[PDB]
Amino acid sequence: XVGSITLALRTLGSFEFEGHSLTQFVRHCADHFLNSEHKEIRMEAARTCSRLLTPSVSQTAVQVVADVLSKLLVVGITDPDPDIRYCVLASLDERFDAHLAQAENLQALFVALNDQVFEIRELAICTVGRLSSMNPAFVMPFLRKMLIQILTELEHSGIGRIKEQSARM
Amino acid sequence: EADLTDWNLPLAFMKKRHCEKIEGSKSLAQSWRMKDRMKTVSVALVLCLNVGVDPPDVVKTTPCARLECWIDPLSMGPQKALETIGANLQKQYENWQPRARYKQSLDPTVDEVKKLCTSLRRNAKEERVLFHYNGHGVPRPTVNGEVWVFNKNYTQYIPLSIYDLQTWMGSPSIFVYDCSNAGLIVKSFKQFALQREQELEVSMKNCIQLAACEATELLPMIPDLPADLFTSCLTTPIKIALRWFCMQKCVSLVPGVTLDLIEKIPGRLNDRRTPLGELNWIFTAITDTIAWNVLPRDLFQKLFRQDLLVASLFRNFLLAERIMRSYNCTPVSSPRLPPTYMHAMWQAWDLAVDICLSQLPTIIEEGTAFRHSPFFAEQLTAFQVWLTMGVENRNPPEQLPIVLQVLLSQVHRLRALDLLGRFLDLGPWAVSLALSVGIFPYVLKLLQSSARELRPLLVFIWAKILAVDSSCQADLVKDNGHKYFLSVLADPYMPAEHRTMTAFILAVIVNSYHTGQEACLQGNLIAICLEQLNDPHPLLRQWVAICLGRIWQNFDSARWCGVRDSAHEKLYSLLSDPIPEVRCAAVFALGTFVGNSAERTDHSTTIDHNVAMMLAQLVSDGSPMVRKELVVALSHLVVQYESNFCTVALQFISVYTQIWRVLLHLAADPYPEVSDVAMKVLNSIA
Amino acid sequence: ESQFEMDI
Amino acid sequence: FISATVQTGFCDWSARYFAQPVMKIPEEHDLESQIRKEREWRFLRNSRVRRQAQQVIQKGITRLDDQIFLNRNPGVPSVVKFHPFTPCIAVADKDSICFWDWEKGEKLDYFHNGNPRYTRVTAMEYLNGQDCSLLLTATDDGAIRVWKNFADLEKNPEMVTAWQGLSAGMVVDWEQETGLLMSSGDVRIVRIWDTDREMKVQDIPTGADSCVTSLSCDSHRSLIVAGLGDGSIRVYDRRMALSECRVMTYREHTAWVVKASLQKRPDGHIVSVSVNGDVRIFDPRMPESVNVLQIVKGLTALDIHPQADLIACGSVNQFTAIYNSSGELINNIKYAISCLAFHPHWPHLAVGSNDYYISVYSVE
């Protein structure tokens, strides 16, 4: 049952279909994502559903795209394993950022901005940074406070690792 | 392929009149009003501050906080200082409320306070009375529920029971305590309130309170803040907001900003286009936002909208809660707010200020002209971003009270009113939201404007509002708001799209509201309609017909001005129109024309029979919709001339016989609705 | 007597 | 006295225009909307059905006895109609409308027309035959009416609209492409109800005392054909004035002309049949007949096919003769056979006897 799903999902994204019918496939990929106690169905369902939503005008595609990104981005912040949290956030391209600009999506990305793992933070600062043109009223303040926290880390922490990571960020 | 024949065919009987039922929309119990319009009438400034005499509780520091309404009292000699501080404290409340009696009491006796509070009762009599109590001069208030004042000779601190105080003050009231353990005063007040109710059955609802500090805590002694810290926040927010900005580690990244520069920020707190006014304007928007996104709707209304002074105090109290936190205090409030110190709209203020006074040495040395803040622009941008996707009923938009603030200027009014249209767009729910945030009186006031760019955008809003809330017809007729719209409907150059809405607005204003029927008549609406009656836009013909329709419902004067303009004559063209809706409206109007009369002789009767004869050739009409309305029109005629149709009916068991014949063809109808209602009318004769 | 100042 | 004043919810319904949104793209244009996809799927299914029918016509129509089913209604079958693409066969009577299936073989629905006891459903049509179809139901007294949700799973009968046209019975001719519906009958008028405008456009005078027994029309080149009770067959071009209207009046029959019917070709043919039971193929450009045939002695009801040129007769003596337009014999099936009905596309023939039974035949 299980190891086949990985290659099926890889196929679904990795060569070019000419069916609208994909819109059902992406919404059924909400099942694969949320569940799958198997790590690999998740990490691949991610990498699929980012790829399939490239039609991101009219009002059906839009609700679908937005419905996915919520579920998709949830995993990018919330998922316990770091590797999925990296994969999801990295796949949220420039293609989407008019959906990431919404308050709610953006509130979630800021949680990523102070993650457990360093590499994810480095990613999220880049992401939020891209959007600071798009929806500046939310972003620009958060980024200012982030800047202050950063300069505080530089001056006042005696640890080298922290300063290193701080300057890098 | 055989798909091009398919897509290119007229689908008959698949439109709104067919699929949907011809019914009204069940309008909601719209509870957006503040009919509870309180007004703070008078103010007591009891101000125990025995200058140069530190009470035995707090042994103060060497460089302590010696400021006190932006005055060092010790620099002046005692009596001058105390009088001056009363003057300043009054000036600070005058910003927020300039039309109140300010009876300041300076180092007062018990009896003095009694005279004062009771006197202010008899003045204000049912309406809200402020009682500011400072108490830096006196010892800290006791667990007994006693607060301290003086005796006549200034030897002894006399106590003053809170029970006695709320005896003398009335129930609609509001207290501000700025003294060290002020939580104890809050607690004791709420206890002595219960004690009244329990003893009564053998206040608190109406009493608001604000208190500098919790019952445990002591106020700060910190040399660079003022000793008046809770008062100063409450009633000079921008002045401490800026000074407190300057004391943080935030200023590390605004180099060349000292406290001296903040003394001389140019502008004032009313001229919006000058750095001080700008910051003030921003501040207001921010605090109003933090309240509207945090508090439950009922409570938000109670505090932030009901009356000016209380609203100003609670807006500013949010700032106090944020500052005093950083010095181990917590302020207290009688309607207990949630904690708002962390709320992210503060970090907007922080940036807004940063920009708006990093730009300050360049102003104040060279004379570089003032460049406005991006705040309102960017904040409107966010609101725009939310409208794109967010037609949803998800979390509503955080910026909604900021949009309201932006309407108050020229600078961004056009952008805001468009965005407010594009929001009120989305349904009746969004109109319910914008009416709750208090958009209504600000929009209504813009009708008094004459900037020609607003005419499409106000029309567009007023359309969407009056769809949802028909009871706003009261407000528009009071202010001569109707004349604004009458002039838009008179314009031949304003596009058909918006003139449609204008006609609709005028229908709502006029709809069974007698004063509104009178006003719009005497603004020459019958002439305006009949010019636009024969347009090429079928909604407009429909709605402009409905205007005429509503304007002479049960209103005889409108019928007279109708007959002098030959309105009924001109309306006969719309009876053979290519859209049913236009015909419905036309029929509707010609019916309600007939419906009122007050028994007039030749002209009324002659005209009525001509109208009836012309309506009588709508029996062979396709839409039952028209035929329903047709039966209604004839029903109005029936209700007047009952004596005639009684005779004509009782015969069969020229003119009236034909009307009765029509009602038979309408009673014996293939569509059920038409047959039903035709039979109801004919049963009323029977 | 509106709550905020409207400059029309 | 004043309590007799009713107020319709039109002006309040109209006000709902402004509560609803304006700015966004409508739900149909949206290329990835489910409704449009279902519509497109329906249209694809329609095109397939058209092709299949065409293929059956190209094989050269052989003999024809194949009974797909026999059921029996609660009433006498009066008129029968085949929905073009879905297998829904509406078989109305004096009052009701039974909807039978011929692939499953099932009763789907049952209406009441809402008409009195004296009245009878003379004619019927299928409006919007291509997608989201409706059912027009012309009663003999004058009443027309339209039905939605006629053989649906989660729904019951819904009457869309209904209106008196007029005052043989009534006769109707829908024109899906033009938007027009022409009513005629006992009167000396052929009304033309536009269904977009919902008004009687033209009222063409017949110039004939007797009743209009059949009615059939042309799009592209406007030609209202109307056979009559005294025997004659008129043709009217609606472009000209009402004093001029009579293009042709050629009369080579005598009786209730059971059916005059017009082909949708630029080679237009009028196949007229009297109670005496004899076909005469006419042209609109000639004063007399091109071909001549004598078929059944006592003809009762008749149907003629759209795509192929089949004629399916009835008889007083129980026979069901199914010939070509050339006059050639194919079948004479041995049982008031008062309702025969072809498919618009496939070569399927329904029949309904005076006894309460239905059949559907097919050419393999």
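In order, the residues displayed for chain B correspond to 18-219, 236-686, 806-838 in Swiss-Prot numbering, which applies throughout.
So how was this one determined? The header says electron microscopy, 3.8 Å.
Every residue, even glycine, has its Cβ placed from backbone N, Cα and C.
Copied over from Swiss-Prot:
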type	residues	note
MUTAGEN	B:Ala560 to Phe	In alphax3 mutant; abolished interaction with GTP-bound RRAGA and recruitment to lysosomes; when associated with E-597 and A-635
MUTAGEN	B:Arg597 to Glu	In alphax3 mutant; abolished interaction with GTP-bound RRAGA and recruitment to lysosomes; when associated with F-560 and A-635
MUTAGEN	B:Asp635 to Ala	In alphax3 mutant; abolished interaction with GTP-bound RRAGA and recruitment to lysosomes; when associated with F-560 and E-597
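Cβ neighbours within 10 Å of B:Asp635 (mutagenesis position), excluding its own Cβ and spanning all shown chains: 7. Annotated pair B:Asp635 (mutagenesis position) and B:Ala560 (mutagenesis position), C-alpha to C-alpha distance, rounded: 24 Å. For B:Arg597 (mutagenesis position), the number of other Cβ atoms no farther than 10 Å from its own Cβ, over all displayed protein chains, is 9. The 10 Å shell around the Cβ of B:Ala560 (mutagenesis position) contains 12 further Cβ atoms across the protein chains shown.
Between B:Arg597 (mutagenesis position) and B:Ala560 (mutagenesis position), the C-alpha separation comes to 10 Å. DSSP assigns B:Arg597 (mutagenesis position) to a helix.
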